[PDB]
Amino acid sequence: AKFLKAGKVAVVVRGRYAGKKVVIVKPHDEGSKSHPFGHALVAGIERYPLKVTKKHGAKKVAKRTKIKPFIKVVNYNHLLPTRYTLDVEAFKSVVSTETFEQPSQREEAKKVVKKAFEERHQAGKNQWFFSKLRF
Amino acid sequence: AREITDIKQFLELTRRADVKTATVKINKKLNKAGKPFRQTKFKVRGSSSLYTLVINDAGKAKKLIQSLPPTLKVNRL
Amino acid sequence: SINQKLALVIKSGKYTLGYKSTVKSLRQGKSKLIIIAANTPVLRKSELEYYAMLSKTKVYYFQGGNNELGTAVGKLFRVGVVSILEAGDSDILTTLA
Amino acid sequence: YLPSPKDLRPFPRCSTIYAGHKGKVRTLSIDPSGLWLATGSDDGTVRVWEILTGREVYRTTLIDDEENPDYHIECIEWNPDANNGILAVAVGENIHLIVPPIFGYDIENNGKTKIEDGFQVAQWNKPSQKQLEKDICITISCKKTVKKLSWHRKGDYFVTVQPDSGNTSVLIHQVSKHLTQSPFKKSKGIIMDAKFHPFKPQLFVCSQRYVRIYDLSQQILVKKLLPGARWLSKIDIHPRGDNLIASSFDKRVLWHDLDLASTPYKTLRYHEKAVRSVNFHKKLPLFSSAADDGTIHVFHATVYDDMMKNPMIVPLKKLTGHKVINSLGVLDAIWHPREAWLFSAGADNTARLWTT
Amino acid sequence: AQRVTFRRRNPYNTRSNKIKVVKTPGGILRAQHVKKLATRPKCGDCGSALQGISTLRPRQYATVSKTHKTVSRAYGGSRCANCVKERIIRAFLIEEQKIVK
RNA sequence: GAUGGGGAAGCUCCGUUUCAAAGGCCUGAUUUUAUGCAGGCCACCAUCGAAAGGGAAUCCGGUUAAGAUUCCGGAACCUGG
RNA sequence: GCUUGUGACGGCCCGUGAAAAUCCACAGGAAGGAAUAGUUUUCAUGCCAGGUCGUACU
């Protein structure tokens, strides 16, 4: 089948967020007026949450667990696809073609995506996603 | 030496309060190759560098001489 | 033999040559079979395995370099990887190659 | 171990809704006479409205497949010169010059003969029969999507923005010669806006991060503004030419006093969401910001041209009424040329008139 | 016809001790000692000059701002970009192969 | 070419990081012994040897019987705080 | 055109043609910072300081 989907996790290869894991929300199949190529809307995380342990408590744990999200449009060539998957319904209506451009609507999108990804991480599920890829 | 284009930025440097002295300068030049015109150059002595402002029109030049503060020293040619 | 199977597919059947054009056909899910050369580097090869096993596409390893894979498909330029979009009259995919 | 808003009247309630569009209203423009509002919408139409009544008086369908996500009506603006009836419309990779049949012979013929007289980065084409029936008089076809268009004050030149078109992200078009030129050799960033100065021979170019001011006569950069934002969305220039405002997607409005410093003179934080438009009144000491929170904020600004005092900026009014749709609110706004009246374009399919 | 001296007390043509002949406002030729040319910084892997980094003498990097010396990608200052690409691809596949083992 | 060492009746000779205890950094109510230092971290080596190798940064104009990239006038830059 | 500086190439070897001070970057994340005011002196401007010896002329 066509494997790039709304579930799909991937590693971004080029441009600033290189070696940072993202999840695809809206795959455009072929092209538009801007972005004349096969491109996906994605929603990754820029700064990974640091390690955390039995020793730390309360305030030190809140500082350690904090995540910066990002959102971007990206080419299919620059995305390396991955067998893992993540559920995307918390930020379906947020991220979209209308949402990109017209700033600072981008900032209001990231606040919802922050509240998704941290809250996904508390009671941790998809453990591979929130670990940093080391290279 | 450092040229400035903008007129607002020049008025900030005069009120900066390290600038002890300024100097005005007048030059005869020919526009295109049609006729002569009377250029001016408002220079101001900063501590590090010499900031300057080239005004081509003679009408705008004469209002700019008045628009300097009186407490600042000004020196002709 | 493998050269007799591939001599059919070139003359009557859809195909594509080289790395960038194959990976698109793996992404889109058109490729039924891919043929990777021996002498291609291992990071290139191990990437094409991973793209393939997501898509569930069969992967054959040609015993032979990229020059003589080009001779097998019948092109005078060398070719590292070849993909089959549609099967020819002969069966190719259902055999063990 | 500072004056109160009460002392700063007039400023704009919503008296009138322009109802009819079936999709987001992305762009609007008021004609030189101050009587006719034009709007452009994702429903694929441009409409013209009688401003005091809200009566739609004209409609032309420029996109037959309005459900197409690839291209839309992006930006429209009436030609600023009086009595030629010309409306410029950027849609997809094209610019149409339209003369609607609502003004009569003296005005419409003036526009049509101006456009016909002129009879490779852009191509100027006679309209097809289909395009004639849409009241298109000429089309300028560019290589990339045209997101922004703005007329020079004299109504012959206009500048357009094609983001991510490299060296041709900014194009200057001249109607009288059917000539398109790329004024720049170098592409610096993603271009968001381009506007001619109100009276000086200058072009202001807004990228995502900076505003660069070029002297078109000297052919040189004369100033570079540093707003301190990552995502600028629009600029406007004060009518007396020495101040600028800039909106940003990160919720800020920046006021730049161009002679004072290259950094913002004042940072205004009056929006909860991305700011999509900033607009000066051409005659009254007013300006506005419009944002994705569905709100418009109205400000007073006094500028002191001659004396050593910096601008006095006073917030006046928060205008609410537009509905937030898919995280979008007010997409565009424009002041009436004379009255303290503001027109807004909404993601909610409406345009609205705000009055005293 | 007009001829020109070394300004400094070294009279030999060493790598350091080079000259450009320059016309002055006085209206006579004069020597000016040119400093030695900056080579490009390299990528310490693929072995080639790497973009968006200034060519300066090694002390002169201390004067200049951060955005000159860096680029914004991870491993940006010190990698080819294409060679950063490879090791992100490689790290991901070998780490995935380790679970298959 | 000192030192640690080893030769030599001895003037001294070998050797140069070598069979040396060859210093300088972090933490501490180190939780009780009630007025005494406890727990750790780091790892090679003095010095001399280039007015042509390596190397932070200054230019124009003026001036003296005889001096100037060093004085005078203006215009720059570098290092450290 | 002459002198010279530099660029991208080509030839040559059983020859493949110094080192160290110094400076910068990258990976790492010890930890440190805000909502009533902090963090940035690798952005800008501003303040202070710069010793010893050689310097004529052939």
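Numbering of chain D is taken from Swiss-Prot, so the residues present carry the numbers 395, 416-426, 428-534, 571-807, in order.
Method of determination (from the header): electron microscopy, 4.6 Å.
Quick reminder: no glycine exception, Cβ is built from N, Cα and C everywhere.
D:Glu465 (mutagenesis position) is surrounded by 15 other CB atoms, counting those within 10 A of its CB over all protein chains shown. DSSP assigns D:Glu465 (mutagenesis position) to a strand segment in the three-state reduction. For the mutagenesis result D:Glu465 to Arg, the note given in Swiss-Prot is Disrupts the interaction with YTM1 and cannot sustain growth.
D:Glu790 (mutagenesis position) falls outside any helix or strand according to DSSP and counts as coil. Recorded in Swiss-Prot as a mutagenesis result, D:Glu790 to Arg carries the remark: Disrupts the interaction with YTM1 and cannot sustain growth; when associated with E-470.
A 10 Å cutoff on Cβ-Cβ distances gives D:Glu790 (mutagenesis position) a total of 16 other Cβ atoms nearby, all chains included. Between the alpha carbons (Cα) of D:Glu465 (mutagenesis position) and D:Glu790 (mutagenesis position) lies a span of roughly 15 Å.
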